[PDB]
Amino acid sequence: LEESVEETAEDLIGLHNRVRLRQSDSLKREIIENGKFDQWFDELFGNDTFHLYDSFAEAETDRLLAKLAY
Amino acid sequence: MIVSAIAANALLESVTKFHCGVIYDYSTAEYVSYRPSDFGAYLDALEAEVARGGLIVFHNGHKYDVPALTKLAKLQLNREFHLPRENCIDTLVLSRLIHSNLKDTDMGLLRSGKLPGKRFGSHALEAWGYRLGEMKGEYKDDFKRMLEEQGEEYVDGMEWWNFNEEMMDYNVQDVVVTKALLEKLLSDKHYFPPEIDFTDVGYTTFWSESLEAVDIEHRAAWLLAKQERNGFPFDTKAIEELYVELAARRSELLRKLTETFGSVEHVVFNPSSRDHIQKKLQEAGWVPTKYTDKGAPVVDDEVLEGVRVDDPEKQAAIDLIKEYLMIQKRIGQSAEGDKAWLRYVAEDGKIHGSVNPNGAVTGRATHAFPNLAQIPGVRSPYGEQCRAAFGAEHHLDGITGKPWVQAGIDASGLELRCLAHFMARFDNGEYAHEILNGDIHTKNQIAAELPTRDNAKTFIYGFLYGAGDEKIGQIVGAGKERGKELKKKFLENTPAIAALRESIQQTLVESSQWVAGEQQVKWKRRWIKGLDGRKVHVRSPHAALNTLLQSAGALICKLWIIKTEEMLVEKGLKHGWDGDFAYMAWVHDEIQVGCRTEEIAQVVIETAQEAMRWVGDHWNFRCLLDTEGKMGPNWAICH
């Protein structure tokens, strides 16, 4: 709830590849635009297993449980 | 990716017709030959590789082939032909990058008799053909000897005046060595990772999967080649108006310098050639102090200032000789030289000083014909006139007719800030903030205990670059006694510097040992990683620091001058004398940019600073980098 879906994915992506894509700032722009992002992305989320919540615009209780049940 | 090489009638200055060219495609795995009527189809084949997003392989193409194909397409086919910088590669540049250390290695190859002595140091195609074993013969020598023996002599390059079926075959010969040299460079995994076959990828992937230095070098060589074609506007009349004032001064002095003396033999001596001052001072009663390795006494500017003789006329004549030698130097650089400036002024009124990019072990390029990076400064005699001759004001605008304005921007204290970056790892940015706080020469003075700040300035650079203890002691008028204690005291007050040589020595290396007065400094690792990741073979651990900092400083400037122009193009300005600005000269940490209006120069100055901060941000520099700009007509004002 406290971070966009891209930010939680950002953590997951780095975590899978045993790295921190939040502190190495030259490497962030490099490995993504070169072809190592698409590589890891398919390597990780390709199994269609990961699902996230996208809003950050203060969800209501039965505007979350509905989505959580979904 | 395709590999090619061309054949023209002459050099970039007066090339008029395209002869032949061969294109080997890695997808088709077959060569294609073109002839002087197939020039049109040749330009199409290169565009097709651009449309697919591939690469075009040339040897010396960034400096010659590509701009020549730009020039040839305008006068012969009346079509605009321009290869983008992103989808063209120059093996010659990569050769200077990957194998800067090769000769060196060539000593055994030179002894082998495999590699010609005239190609001892050349990165040229012919020099590489024997290295790959692909040289079946050279077109340069098989023509010259045919001019002697089979009739009619020759002067300078006539084997290109017109096409011949042997040229069409030696055009292929130039291509297959280019292909093999490319694969020899792609097989070096320090720059090109093995997981990617660069012989079969798109241009977007090639730059990104390669080492950062690879990308910079092609941007650097492309940029500097533009500067050569931009050239430096030159006031011919002014230098001519100086040669008159100097030759007259030389002639009047020559007359006067025969008034004090006084000389199977004859006699005519004048102030030149070591047999001159040596022959007279050993008659005025001068005992030489410092000698040379051959035995001859030292006769330089240093000792001449201190030469004291009992003869007042001889003594007063010393200062007259001091002037004479200096007069010859300026004359010998601007008029009376084989590479004099007046000889290189083209028909446009500009001097096109050439530049070999990172074809120089570590960082800063090399300049020659003429060396634009050794014009006497404003602080030296007659340099004010000299620097004034190199100015944007000496080139009027092809449209408005106005004198362009020059913008001079240098890297503020680049050397010490690079030092602050590598030592901020041990003092947590202490020394780096001392730069920003200002008066780093004041702190170095206190740290090394020097009487004046100027003594600290001359100390910090000499000490950093591996100076003896005598030379350090001579700063305060002493020897190795004060020198050893001056350096040891500086190390104690600046721990980070010593700890820096730990991390370097723990990278790791070997160990050294002295045997009876011989420096036997061995090593295990003779290659330092740069900021872009290139190999910097450096030297013995006795200094090495100088190479690390100068590699850092010059590679920063390379990115700096690249990012500035990219932003200027991004901001909308146009590069070229028909545009708004033009790169004229790059000197270590300073550049000279011609500008159509004063307003444009102001943006250039700000843009140059913006690029310098981006470079510092890109490589996560531990210390802050900055620049200072100066606006004016010529070089004597912008520096």
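Following Swiss-Prot, chain B residues are numbered 1-263, 329-704, in order.
Note: Cβ is positioned from N, Cα and C throughout, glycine not excepted.
Swiss-Prot has this to say about the protein:
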- B:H123 to S: 83% loss of exonuclease activity (MUTAGEN)
- B:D475, B:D654: Mg(2+) 3 binding site (BINDING)
- B:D475, B:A476, B:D654: Mg(2+) 4 binding site (BINDING)
- B:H506, B:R518, B:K522, B:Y526: substrate binding site (BINDING)
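A map of Swiss-Prot features onto the structure.
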residue	record	DSSP (3 states)
B:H123	mutagenesis position	coil
B:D475	Mg(2+) 3 binding site	strand
B:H506	substrate binding site	helix
B:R518	substrate binding site	helix
B:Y526	substrate binding site	helix
B:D654	Mg(2+) 3 binding site	coil
Listed in sequence order, residues with CB under 8 A of B:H123 (mutagenesis position) and six or more positions away: B:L92, B:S95, B:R96, B:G424
In the chain carrying B:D654 (Mg(2+) 3 binding site), residues 6 or more apart in sequence that have Cβ under 8 angstroms from it: B:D475, B:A476, B:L479, B:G618, B:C622
Close in space, distant in sequence - B:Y526 (substrate binding site), Cβ under 8 Å, 6 or more apart: B:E480
For the binding-site residues B:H506, B:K522, the one whose C-beta sees the most other C-beta atoms within 10 angstroms: B:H506
Check: same-chain CB within 8 A of substrate site center, minus B:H506, B:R518, B:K522, B:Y526: B:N509, B:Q510, B:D519, B:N520, B:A521, B:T523, B:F524, B:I525
B:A476 (Mg(2+) 4 binding site): tally of other CB atoms within 10 A of its CB: 23
Winner by Cβ contact number (other Cβ atoms within 10 Å) across the binding-site residues B:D475, B:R518: B:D475
Chain-mates of B:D475, B:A476, B:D654 with C-beta within 8 Å of site centroid, Mg(2+) 4: B:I474, B:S477, B:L479, B:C622, B:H653, B:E655, B:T692
